[PDB]
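Participant: Encoded as structure tokens, here's the structure I'll be asking about.
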Amino acid sequence: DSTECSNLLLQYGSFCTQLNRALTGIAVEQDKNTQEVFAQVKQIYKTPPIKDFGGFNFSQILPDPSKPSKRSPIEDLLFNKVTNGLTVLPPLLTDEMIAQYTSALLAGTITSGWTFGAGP
Amino acid sequence: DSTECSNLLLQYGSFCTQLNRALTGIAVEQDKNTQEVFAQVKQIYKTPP
Amino acid sequence: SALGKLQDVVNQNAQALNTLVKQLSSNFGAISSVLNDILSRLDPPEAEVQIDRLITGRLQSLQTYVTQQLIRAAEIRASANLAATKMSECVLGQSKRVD
Amino acid sequence: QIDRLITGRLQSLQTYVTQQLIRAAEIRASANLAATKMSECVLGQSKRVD
Amino acid sequence: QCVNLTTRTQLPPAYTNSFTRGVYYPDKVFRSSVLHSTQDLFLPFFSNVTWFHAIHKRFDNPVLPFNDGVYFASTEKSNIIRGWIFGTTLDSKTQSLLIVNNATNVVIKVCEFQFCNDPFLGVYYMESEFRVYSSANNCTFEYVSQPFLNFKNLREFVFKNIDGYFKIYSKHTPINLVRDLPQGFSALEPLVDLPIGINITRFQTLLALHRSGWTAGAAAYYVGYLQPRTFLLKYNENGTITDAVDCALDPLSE
Amino acid sequence: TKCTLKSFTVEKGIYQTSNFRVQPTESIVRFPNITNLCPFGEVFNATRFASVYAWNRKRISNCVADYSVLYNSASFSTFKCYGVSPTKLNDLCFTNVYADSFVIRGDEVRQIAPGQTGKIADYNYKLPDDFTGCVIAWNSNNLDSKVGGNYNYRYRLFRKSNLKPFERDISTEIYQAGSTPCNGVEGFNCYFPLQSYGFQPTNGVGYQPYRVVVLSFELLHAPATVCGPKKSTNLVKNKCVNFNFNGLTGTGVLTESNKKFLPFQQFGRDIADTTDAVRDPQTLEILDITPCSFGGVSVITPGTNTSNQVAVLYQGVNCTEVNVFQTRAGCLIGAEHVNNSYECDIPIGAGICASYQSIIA
Amino acid sequence: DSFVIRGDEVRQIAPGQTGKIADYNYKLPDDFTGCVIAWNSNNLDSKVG
Ligand SMILES: *[C@@H]1O[C@H](CO)[C@@H](O[C@@H]2O[C@H](CO)[C@@H](O)[C@H](O)[C@H]2NC(C)=O)[C@H](O)[C@H]1NC(C)=O
Ligand SMILES: *[C@@H]1O[C@H](CO)[C@@H](O[C@@H]2O[C@H](CO)[C@@H](O)[C@H](O)[C@H]2NC(C)=O)[C@H](O)[C@H]1NC(C)=O
Ligand SMILES: *[C@@H]1O[C@H](CO)[C@@H](O)[C@H](O)[C@H]1NC(C)=O
Ligand SMILES: *[C@@H]1O[C@H](CO)[C@@H](O)[C@H](O)[C@H]1NC(C)=O
Ligand SMILES: *[C@@H]1O[C@H](CO)[C@@H](O)[C@H](O)[C@H]1NC(C)=O
Ligand SMILES: *[C@@H]1O[C@H](CO)[C@@H](O)[C@H](O)[C@H]1NC(C)=O
Ligand SMILES: *[C@@H]1O[C@H](CO)[C@@H](O)[C@H](O)[C@H]1NC(C)=O
Ligand SMILES: *[C@@H]1O[C@H](CO)[C@@H](O)[C@H](O)[C@H]1NC(C)=O
Ligand SMILES: *[C@@H]1O[C@H](CO)[C@@H](O)[C@H](O)[C@H]1NC(C)=O
């Protein structure tokens, strides 16, 4: 909050603009990375209510209805096992939406194989 | 070995720690690179005589 | 140690933030690291010099932090591109690429 | 005078560490490519052209 | 009034292990659930601490250096130890510090005391004997406070003199160990900060005689010297230091 | 946004434009309770004062000296301070205070000053030229004068040389004004140097007894312990104020704290060594110091070809400290929230996106 | 800017000086550009009385 410091800081030019621009580029780059990795399907596929897959069990990777977060047991375990002018911007995609994208990908690859990745 | 220089250098804080940590990260990264490239088999095979 | 890669990224980011905050406590050759103390204890002709020393030290620290942030951003971008490639080729199809 | 020498040498060391980090990133990319070639060309037959 | 004590028994002073004692709070800042690294005048872990006895006929009042700071431990029962003397020449030429704890209150005085060769207090079997100084001409600081105080009581004190401030740190511990220092950790709370502003290079322990000649009550004290070093202190959820690491003791702690 | 991007046309999207900080409103200066006052009752209100040859020197240490009580009194005729002003005495701090007390005549009050000449200055009480302190004098005809004559106050009338500063001469040796030896007997050319003051209640104001107390303030390399009373502003909570607690200053919002401090601890620090908890010195309560709500100001707009309507996002700032909608990303002003879900057009954050159809979020 | 001062006060006609005529008679800014000229005038600006 020092006015004199800011007045002296103005002598150095647009360093602050450069640093803010670089940080903004990194911040948008993280969201672009998340879009590139997870948002590869434009249809939200869902599994059938009856889990008859010929003996194959997918309970550990499909979302759990009992959990409020709508995550899989593996995803829940993964989330449990990971623990002055500075601000932290929230990610554009929240954890539940990323989990929803993974659920859509799992439903597509279980019910349709590789067909959904190449078309209908 | 100048003690006065080190005393003045301590005023600048943990720059030296950051530089050492970066170099240590590069040094372990080189070993990790060699491990990834060459150590792709866990059995040492030999040709027949 | 199964989830070391993500914990490593979280630790690196937190450590960088902690170092950047900690660098404010250094005076960088000035009499004090507190701007209020310099402004209240000295006349503006010498306070300008002390504030200038603090400004150049903090600016060097911030530029250094931004530089490693950009390098880590490049590394994470490469990892994310690899992850997107694995998502496209391993999940959405069957890959003949070995390993 | 010692402060001037310290800031000059510190700037030189920061420049060296920064360029070393950039070269380390380049070498890491090359090593990742080499590991990919080791997995796909040596440990199997690759259908990827060139 | 001064009295020579001529019934002492000649014996060399003993030595023992400091273990993990002598840690004090370095500042007045609350910290919770954190690990803080501080560089200050501390007592090294597992150091060689000098051991003095008071038993009957032992009466250990030697002349000891102060150096950068002094850690004073007391395995005490029945209240023999009463105070300390600080100074450079311990006479009227220079200015000296007096700390006493009589039957009522704790008195701190900074005066040019003409000290006796054997300063002491006395208990008759009530306190009716006080022979510490013969005169007090120039007094600059006075401070009257509350009483600070098998061996049953453990008294830890840390005396430091930096920038004209005399920092006294204290901790009182109930113990039941017969002869030596118990092995454990207890962080010393800061007791008082005094703006005495005097040069201190030598210190004296003040004891109390028991009269029924004289008899010395059973007591033992330990003197250790502080060195500038770094400690890693652990602060719990309640802000109390529960463990410490000497940064220069061994490679594991380093 | 046009000024920031240096263009008259702004494309559709979100642009970081400014920084929002809360301005401090009040100043809170809390120092410890004004207890343990210096014993000024035993100097000023003493039943008897000393003679000027044997002036009492009481040394005052380790307490709080409240000078406004003395300054605002109407009982003092002279309150002349040399080297320091009375207004800042109640703020400044000194290592020791020397209180010299004596009785002189009415006409001799002027001689208690640096650079003066007279019987009192040369032979009784000498002040240095580089003196820092205050000279306080008041009439004491009521107490120090009796109908028979009060001769309980002696002064030194003759000495061979002038006194040094802050010197006391209590010698009763016969002054030798002549070449002949006195031999200890008061005869011719040999006089006793101590002479009594005649104090009657019917005397003039230049001959009436005046009690003089001189306070000497010195600064030595030792830490200064005789400080003035530190005026404490009332505590204001839940607002972004400038706090000064026991010399630790800053700006923050002071709220109630559940942290139980130990009795010797005053301030609180986090991992990053920033002060986030403090103990109020006046009342022993714990206060959390939350930093004032600062954030980025971003302008959400479509293209200027389409519309000129804009919305503002205050990042990481709750809506109550600034079409109002609260998001996890921050407070959004100017965009109406709808319950329908569409594809993301302008990214806001935390799953929230904005579009133009008015601007909806 | 023309004036007459003492002999010891010529050091106070400068940027960044602490002094008496600097504060209450004539103040120079910190970013002052120009020249200060001083010369003795005891023969002209002084009288025996
Ligand atoms: C699929 O796998 C899940 C989990 O491995 C099975 O759920 C278990 O069912 C048994 C018996 O009903 C319980 O004792 C376990 O505690 C269950 N595990 C969990 C994690 O809940 C499930 O039965 C399997 N089969 C089907 C058809 O879903
Ligand atoms: C107690 O013993 C000490 C040490 O023997 C005495 O101190 C000495 O006093 C004599 C006086 O004749 C001095 O000449 C010595 O120089 C002193 N010794 C030192 C080391 O200073 C002390 O006087 C004795 N106490 C009494 C009351 O006699
Ligand atoms: C302590 O010091 C004494 C002599 O100074 C020595 O004999 C003894 O062995 C030392 N003890 C330790 C544990 O170092
Ligand atoms: C303890 O010392 C103080 C100060 O010298 C004195 O006022 C008090 O009476 C003493 N008490 C006893 C029991 O001697
Ligand atoms: C100390 O005391 C002596 C005699 O008691 C006196 O002459 C001397 O001036 C005093 N010094 C100080 C600093 O008070
Ligand atoms: C303190 O006393 C010692 C021994 O008398 C002396 O060497 C040292 O210079 C003194 N220090 C000060 C600051 O007076
Ligand atoms: C901290 O204090 C709480 C009560 O306030 C107590 O329950 C807890 O056991 C304490 N923790 C430690 C480590 O002493
Ligand atoms: C001394 O007496 C006067 C007269 O009653 C009174 O006003 C004052 O408060 C007393 N105390 C001091 C410290 O002056
Ligand atoms: C400070 O004084 C006030 C009254 O002026 C009192 O209510 C409060 O308890 C005191 N605080 C302390 C810590 O003594």
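Just so it is clear, chain G uses Swiss-Prot numbers, and the residues here are 398-446, in order.
Just so you know, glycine gets a Cβ as well, placed from its N, Cα and C.
Pulled from Swiss-Prot, these are the listed features:
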type: VARIANT; residues: G:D405 to N; note: In strain: Omicron/BA.2, Omicron/BA.2.12.1, Omicron/BA.2.75, Omicron/BA.4, Omicron/BA.5, Omicron/BQ.1.1, Omicron/XBB.1.5, Omicron/EG.5.1; complete loss of interaction with host integrins
type: VARIANT; residues: G:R408 to S; note: In strain: Omicron/BA.2, Omicron/BA.2.12.1, Omicron/BA.2.75, Omicron/BA.4, Omicron/BA.5, Omicron/BQ.1.1, Omicron/XBB.1.5, Omicron/EG.5.1
type: VARIANT; residues: G:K417 to N; note: In strain: Beta/B.1.351, Omicron/BA.1, Omicron/BA.2, Omicron/BA.2.12.1, Omicron/BA.2.75, Omicron/BA.4, Omicron/BA.5, Omicron/BQ.1.1, Omicron/XBB.1.5, Omicron/EG.5.1; May enhance affinity to human ACE2 receptor
type: VARIANT; residues: G:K417 to T; note: In strain: Gamma/P.1
type: VARIANT; residues: G:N440 to K; note: In strain: Omicron/BA.1, Omicron/BA.2, Omicron/BA.2.12.1, Omicron/BA.2.75, Omicron/BA.4, Omicron/BA.5, Omicron/BQ.1.1, Omicron/XBB.1.5, Omicron/EG.5.1
type: VARIANT; residues: G:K444 to T; note: In strain: Omicron/BQ.1.1
type: VARIANT; residues: G:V445 to P; note: In strain: Omicron/XBB.1.5, Omicron/EG.5.1
type: VARIANT; residues: G:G446 to S; note: In strain: Omicron/BA.1, Omicron/BA.2.75, Omicron/XBB.1.5, Omicron/EG.5.1
Participant: Going by Cα-Cα distance, pick out whichever of the variant positions G:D405, G:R408, G:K417 is nearest to G:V445 (variant position).
Facilitator: G:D405
Participant: Comparing the variant positions G:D405, G:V445, G:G446, which residue's C-beta has the most other C-beta atoms within 10 angstroms in this structure?
Facilitator: G:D405
Participant: Cα-Cα, whole number of Å: G:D405 (variant position) versus G:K417 (variant position)?
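Facilitator: Between the Cα atoms of G:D405 (variant position) and G:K417 (variant position), the distance comes to 11 Å.
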Participant: Which one, from the variant positions G:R408, G:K417, G:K444, has the smallest tally of other C-beta atoms lying within 10 Å of its C-beta?
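Facilitator: Ranked by other Cβ atoms within 10 Å, the variant positions G:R408, G:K417, G:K444 bottom out at G:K444.
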Participant: Residues with Cβ closer than 8 Å to the Cβ of G:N440 (variant position), same chain and 6+ apart in sequence?
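Facilitator: Expected: none.
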Participant: May I ask which of the variant positions G:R408, G:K444, G:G446 is closest to G:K417 (variant position) if we compare their C-alpha atoms?
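Facilitator: Comparing Cα positions, the candidate nearest G:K417 (variant position) turns out to be G:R408.
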Participant: Sort G:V445 (variant position) into helix, strand or coil using the DSSP assignment.
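Facilitator: Its secondary structure by DSSP: coil.
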Participant: In terms of DSSP three-state secondary structure, what is the assignment for G:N440 (variant position)?
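Facilitator: Where G:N440 (variant position) sits, the three-state DSSP reduction gives coil.
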Participant: How far is it from G:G446 (variant position) to G:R408 (variant position), counting Cα to Cα, in Å?
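Facilitator: Just about 27 Å between their Cα atoms.
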Participant: Write down the Cα-Cα distance for G:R408 (variant position) and G:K444 (variant position), rounded and given in Å.
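Facilitator: Pair distance, Cα basis, whole Å: 24 Å.
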